[PDB]
Amino acid sequence: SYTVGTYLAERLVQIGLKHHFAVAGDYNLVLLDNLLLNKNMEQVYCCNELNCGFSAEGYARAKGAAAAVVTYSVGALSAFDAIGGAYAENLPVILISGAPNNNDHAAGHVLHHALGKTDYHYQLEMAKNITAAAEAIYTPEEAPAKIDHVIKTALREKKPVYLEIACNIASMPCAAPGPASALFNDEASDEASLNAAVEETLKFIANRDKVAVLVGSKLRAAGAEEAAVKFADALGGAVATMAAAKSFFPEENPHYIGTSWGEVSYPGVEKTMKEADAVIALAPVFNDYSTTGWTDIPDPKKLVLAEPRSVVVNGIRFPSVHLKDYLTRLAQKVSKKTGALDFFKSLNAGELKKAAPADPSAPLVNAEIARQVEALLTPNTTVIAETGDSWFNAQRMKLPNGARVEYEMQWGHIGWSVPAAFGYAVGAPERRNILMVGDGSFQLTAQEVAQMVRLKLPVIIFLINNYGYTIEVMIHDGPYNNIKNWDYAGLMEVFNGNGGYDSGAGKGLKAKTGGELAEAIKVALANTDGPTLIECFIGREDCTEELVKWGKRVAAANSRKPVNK
Amino acid sequence: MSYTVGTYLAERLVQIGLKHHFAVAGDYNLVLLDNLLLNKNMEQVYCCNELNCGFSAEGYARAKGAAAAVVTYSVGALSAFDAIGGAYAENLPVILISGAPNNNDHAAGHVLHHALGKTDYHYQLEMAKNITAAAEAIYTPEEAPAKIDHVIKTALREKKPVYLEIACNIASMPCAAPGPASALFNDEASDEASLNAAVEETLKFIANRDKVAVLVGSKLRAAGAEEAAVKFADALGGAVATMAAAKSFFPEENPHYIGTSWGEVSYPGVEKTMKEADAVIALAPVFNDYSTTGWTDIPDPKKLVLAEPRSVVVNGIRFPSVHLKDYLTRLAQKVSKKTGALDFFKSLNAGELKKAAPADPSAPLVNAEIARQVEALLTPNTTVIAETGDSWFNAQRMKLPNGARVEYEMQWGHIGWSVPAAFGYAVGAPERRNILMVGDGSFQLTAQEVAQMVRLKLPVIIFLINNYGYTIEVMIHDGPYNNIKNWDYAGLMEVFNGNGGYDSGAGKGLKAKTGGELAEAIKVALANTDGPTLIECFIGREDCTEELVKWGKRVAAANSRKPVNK
Amino acid sequence: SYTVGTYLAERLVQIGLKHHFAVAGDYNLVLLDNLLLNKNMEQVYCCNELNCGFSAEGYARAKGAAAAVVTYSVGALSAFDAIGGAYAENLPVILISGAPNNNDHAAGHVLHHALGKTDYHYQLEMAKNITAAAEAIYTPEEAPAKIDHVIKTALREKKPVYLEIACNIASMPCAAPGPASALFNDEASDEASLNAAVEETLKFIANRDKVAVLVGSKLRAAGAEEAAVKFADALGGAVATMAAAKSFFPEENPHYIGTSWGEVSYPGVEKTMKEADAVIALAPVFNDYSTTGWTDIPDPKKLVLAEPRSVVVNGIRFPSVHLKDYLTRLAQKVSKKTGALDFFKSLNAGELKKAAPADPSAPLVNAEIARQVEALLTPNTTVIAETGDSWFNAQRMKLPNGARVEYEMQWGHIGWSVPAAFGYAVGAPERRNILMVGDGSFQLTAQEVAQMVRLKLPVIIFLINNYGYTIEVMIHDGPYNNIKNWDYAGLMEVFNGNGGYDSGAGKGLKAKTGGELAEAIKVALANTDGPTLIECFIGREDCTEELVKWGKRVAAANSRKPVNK
Ligand SMILES: Cc1ncc(Cn2nnc(CCOP(=O)(O)OP(=O)(O)O)c2C)c(N)n1
Ligand SMILES: Cc1ncc(Cn2nnc(CCOP(=O)(O)OP(=O)(O)O)c2C)c(N)n1
Ligand SMILES: Cc1ncc(Cn2nnc(CCOP(=O)(O)OP(=O)(O)O)c2C)c(N)n1
Ligand SMILES: [Mg+2]
Ligand SMILES: [Mg+2]
Ligand SMILES: [Mg+2]
């Protein structure tokens, strides 16, 4: 039979979780005990609650969903930052918080970890701002319905949800869970709408021969990556990805022309998009970053807007049309529109100019790091790319089909990459997992590397030590862009703690030349027992051309005077 | 000199006594930070992450009375909210300022970086309202002066944190100039008739109750009533005990001080004395599940005089608008001697708190030996920051020379608070001997802020208690979740130093596995005036205070009590 | 082509609305103009915004959904009371509010109708507490998605939603609406769950022969009224309705045993429910009123809980199982369980004792009113029954199959009945519409009768004038239960205003004896041009036995001392 806690544990197992992440607190200890009863998933502990949230977020990138368990208030509030992030990045992360004994409500009790007033409804209220569903469970009888509701909602909407459970009901009996299939049950496309949206799209492109396809960062959330390839092959048009959609489309596909990112697009792409008679945008997010400071906004008159659950085409909005069904059906009826792809080729714009192997003993430069990392990419690889110049370095890399890039470009919380890489590596241990993180970002969440050591995960970490916040320097410079340098490589033996209570097998290495980097990378690949951090030394100014160009536009957008009135 | 939204804020902060403000840069606040840097009367101090930034400000407020933290929209503010809730719980006026979207982006259908991906940016304000005494968003320059003044006045009056957000494009725009600083501290005075009636009712109440005990609460400092409490205690000549979270809010060398009142983990004799008292005068107390030892130690309502910072309940009458400082002062002038409870305490011959004697220097280090050596470091110029964990209980057992301070975060109780709080405190009180007692588990949440101690060359002495896990949690309810990955904590110091890298540092990391190693480590720490010293102390998990074990069982029982029926 | 306003108007027409309700205000005047452009529905004006909301609420009871349009703040806030009520009663009412010019946001402007601060986000925030979805529209481009989202949500959840529209965008162009079918698109039951829920139900009742069916007040929201009859006929068990579900099951059906309402149940019903081995509850709401002050709570060990979208049976919870599918599938596989019905019959408990025709010239008594109203019931009739003794009078009435009763027993806002009867009558003009309202309730919303006169609706109103709040008196008595008496009958010629600017055809009559009532009823039926108010005079103490019994239990529940921490 089930308890509130084991009911939750089963539902989490049913949606495919093999792990959940946690930080203990007296308001959740019994809950954690009940979760441990289900042997079909492991309980993974984190350093702090912000990292715990981001670890779950990374896990969701690998496995589709995730769960984080924290304690009331002191745990939940910081975790909310990671949950907001999961919301921004369309990931079904389930945050569960311990909560006060249910006897303490409406009793005039001040409790530890709370604000010092006698009510405990505020945490729930805060959570409602950053989740698709949020439920508080005060009695065992209520648990099943509330658990099922937030989980179904998380899976359907691809957004995080919130649960809190009174600490004294976690072991109390409740109903048992029905079949897992109930949790994935979703509406199908409305047939009449699906067909009308496809027909209207055909009418729209009837006499527009240069059709371009723009791949957006919600393509995965729509589960429409495979259908986009089918559509692209049938169309035979030009396909470009928005920056945050890197790896959401096969880069070896003959129709792929590279990154569309305004004035920092791949060669030829910017012109091709400008020349296109029609742009079919697949689940895009157009924000101030992705439009390069509002300088690159798609022409409304040329745009077919295909969202995950609706299509706007030919001046008509079609709700209840799922992107996957739309792309698949379209691929069956659409005819060849090679116009934009032919135009692209006729530009002879060339490939992205990349640097050649540097002199091994020469001082390390940014391009040389990017080159060697790119040469590590296999169809089995995932690159977690942190906010900072790593965004742009990663964007310039050619991906073998199957290789993945993970970006957090909507939330853009520096430090995300470290615990996300941990969570991801736990969820996809079979992959070659690479983390590209700047020194500034690493300092926010560095400790979670110790958990990589703990669980013996072979994450390869490229710590770019350019002594400060370079992306920030390229937006607007000041003393606040300077940081205290660490001996990052030396941090590894600290987290190992060899000769202490336990042990570890992480490695820390320094790379000041191309040759040192190459040797470091060999050591990293041979290290199967723990993470390897490679501390790369480059100058602050030594960054991509793209960052500098993009940075100026971003700063301009941010600072534009107020308009009148 | 004319003002901008940014320099108006900077001046107000300087006017309330800030010599520093804490920040983490983000594109939504870069220009704001530039404007704050224009005022040379305070420094801009940078933090590793926003949670640490908030707790650094929180620690600074403990040293200087108020503080400010500046973060970026959404990704910065949300984690900082945890520290701001903490400031609320601990009654500290921390001002959180967040950068915000360009004011052209509102009601425009724009998706912005760092936000949820909808086109609305009101949610952060809404969340902030839950954990502050005031929260204001500034979208135009004209609105800035009123909203800045309002949240600052509120923070200072209520002794609670407040929230401001400023559109990133208005930080340099002109606005009115600030008037006199005195306007910011302007508060109502006690209502005279009420003040007198509360004092007279108190005298009537204790007329035929000779055993009067004074219970010092953790809001005594927030009420600014520490000094007046001593005056009242000396006039009364009764027994004075402090609640756990009030440690150091009353002079421990005062002849009336009988020690800690904390239920079954009170100092010897104190529990009985409080039970026997005919009247208990509670000065600004917080009675919660922790401070009542799992609801086992609750003051007798029929014996209680409840003197809160701004009201008094006495003799079955509530008197609002009576400030604790005035009440204590007015009372010290009229009250007569009530030595009953103090005489009773002495007659118990309950003795002093039994403390261990100097251990054999080469013998394996034990918890009591650490506590002994730390206690021997206490001077009238010392402050101990004591982390949630057994360090609560070790610190509680220490005798304080008059003037020595202990800082507790026992209401919020966010493990890891101690590290950035000690940083912020040390920035605000560099003249003091600053000691940090933090467990290994807590240290891992916020460890990086030690790098900022190294950066600003702050001589904080850190006792890292390495008992390999969450011992306080183990003593509440044990499971695999209480185990952590051990670090080489001492070695973390040379990492944050980064000597031979881009800059340098003068922190020191040392290990102590015996009393003798600890003693030598402490010498090195005191001689290190150029950076923090972390002393990694090795003890066993079960090697903790008796008090923690007793208190832990009661807490677990309270937490787990079955539901009652409608 | 469409504007923000005409897009909304079309969506409303697409979901079946033939009317929408409004109160003009400068923030919504242009919006109202755009709604008037769609000739497929009428714009109906109300006296005040509270009545406007309840009119829409009553319309939803007739047509399945409804819409109310009000002005910013001064209009919306009172209307929120009616929207909360629609939420409590599971009705898809769409509230649309005018809002400030979109130039006034983040501008430091104080605006008329607002709080006097410079921000206008508070109304939206308040609305979120009482709706299933709430969206503010500040630009035309955003309108289509936000409109579609709240309407789909209202229809799926059967809950009200909220929209606000900047006053200056109502005429601005936006995309056009796709097919209406997209708005009704909903997930189907999860097959595995549906089958498992049915099989578990069969196992549960395998060796429990006395099976009783308890019909709940969410049966209509689940669209499962018809399927419940099919299941009941197959089962051949005893069927009782909870008070608020009156008319949600055919009372001429051989299996119907009457009202189950604790100690105020129909004769024999209370015992039958106590004796049942299994109780199958179809979409019930168990609250402090419906359990008669927590005195009548179903035995958890006997209960099969069939909610609109889930089933809890045999200690297992099955989400994603729609009540309609569950009942239908169940009716195909279940075998005869006549146990509880046989037991009921064997009680020889008799019919509900009703009074016989009173002496026509004798002073009017409550029972005589109830008798004559009951005799007016036809398969084409709807009785709107107000909170008060009218609840209990209506509950005692035998319904010909097809006759409807409308209750607001969850919200229970006195005065709801008057504007609800207006809205209902507008939506179902073909029915004989009867309103049973007490004098105290009538005073809250009396003016909406003028709108019945205005639109020439033949609503028959029984105004029960017992000079005060009798239901309240029977709960707990005090001076606050006394009201100022009106000449209610005379109110009709006031609303007619004959000899003034316009005219009216309402009638007001008094009934102080059975004979006067009978004659009054004849005049009411012959009056096809306007409402007829029949003012019935009875004593304060002359109420149903049920109200007195139920009232005591309710008072006891309300006043029970606090249990200790
Ligand atoms: C939680 C949070 N706080 C601040 C920011 C603003 N921000 N964005 N990028 C940065 C600096 C980037 O630092 P690094 O990791 O060293 O990147 P690079 O120097 O460009 O290789 C900041 C401070 C942010 N995006 N998220
Ligand atoms: C942010 C936050 N997360 C979790 C908790 C719960 N908690 N309280 N105390 C602990 C364990 C602390 O262990 P240490 O710091 O090593 O101290 P010791 O008791 O001396 O072992 C936890 C995990 C908390 N109080 N705050
Ligand atoms: C808006 C609102 N305000 C107050 C109430 C409380 N209330 N509930 N029933 C009543 C009295 C009912 O008055 P009447 O219509 O005369 O009903 P009867 O006299 O029992 O036929 C009150 C005053 C309520 N249910 N709703
Ligand atoms: Mg850097
Ligand atoms: Mg420890
Ligand atoms: Mg009445």
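The residue numbers of chain A are those assigned by Swiss-Prot, with the residues present covering 2-566 sequentially.
Determined by X-ray crystallography, 2.2 Å, according to the entry header.
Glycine residues also receive a Cβ, built from the backbone N, Cα and C atoms like all the rest.
The Cβ of A:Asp27 (substrate binding site) has 25 other Cβ atoms within 10 Å, all protein chains considered. Summarising the annotation, Swiss-Prot assigns substrate binding site to A:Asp27, A:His114, A:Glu473 and lists similarity to another entry as the type of evidence.
According to Swiss-Prot, the experimentally introduced change A:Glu50 to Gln is described as follows: Almost complete loss of activity. For A:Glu50 (mutagenesis position), the same-chain residues that are 6 or more apart in sequence and have a Cβ closer than 8 Å to its Cβ are A:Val24, A:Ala69, A:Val71, A:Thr72, A:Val75, A:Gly76, A:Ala77, A:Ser79, A:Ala80, A:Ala83.
The thiamine diphosphate binding site annotation in Swiss-Prot covers A:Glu50. When secondary structure is read from DSSP and collapsed to three states, A:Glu50 (mutagenesis position) falls in the helix class.
According to Swiss-Prot, the feature Mg(2+) binding site maps to A:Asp440, A:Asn467, A:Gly469. Around the Cβ of A:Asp440 (Mg(2+) binding site), a 10 Å sphere holds 24 further Cβ atoms from the protein chains shown. A:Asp440 (Mg(2+) binding site) falls within a helix when secondary structure is assigned with DSSP.
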Chain B neighbours, taken from binding-site residues A:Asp27, A:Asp440, A:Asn467 with C-beta distance under 8 angstroms, are A:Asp27
Within 10 Å of the Cβ of A:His114 (substrate binding site), how many other Cβ atoms can you find? Include all protein chains, please. 29
Between A:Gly469 (Mg(2+) binding site) and A:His114 (substrate binding site), what is the CA-CA distance rounded to a whole number of Å? 35
Hey, for the Mg(2+) site built from A:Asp440, A:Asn467, A:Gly469, who else sits with CB inside 8 A of the CB center? A:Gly439, A:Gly441, A:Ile465, A:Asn466, A:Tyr468, A:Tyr470, A:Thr471, A:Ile484, A:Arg541
Near ligand 4, which of the recorded positions A:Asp27, A:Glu50, A:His114, A:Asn467, A:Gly469, A:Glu473 are found, taking a Cβ distance under 6 A to any of its atoms? A:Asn467, A:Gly469
Cα nearest A:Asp440 (Mg(2+) binding site) among binding-site residues (A:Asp27, A:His114, A:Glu473) -> A:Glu473
Candidates A:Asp440, A:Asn467, A:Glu473 (binding-site residues) with CB under 6 Å from ligand 2, in sequence order, are none
DSSP output for A:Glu473 (substrate binding site) maps to helix
Please give the substrate site's span as the largest CA-CA distance among A:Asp27, A:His114, A:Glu473, to the nearest whole angstrom. 40
Between A:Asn467 (Mg(2+) binding site) and A:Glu473 (substrate binding site), what is the CA-CA distance rounded to a whole number of Å? 12
From the recorded positions listed here (A:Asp27, A:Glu50, A:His114, A:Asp440), select those whose CB sits under 6 A from an atom of ligand 1. A:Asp440
In all the protein chains shown, the tally of other Cβ atoms within 10 Å of the Cβ of A:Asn467 (Mg(2+) binding site) is 22
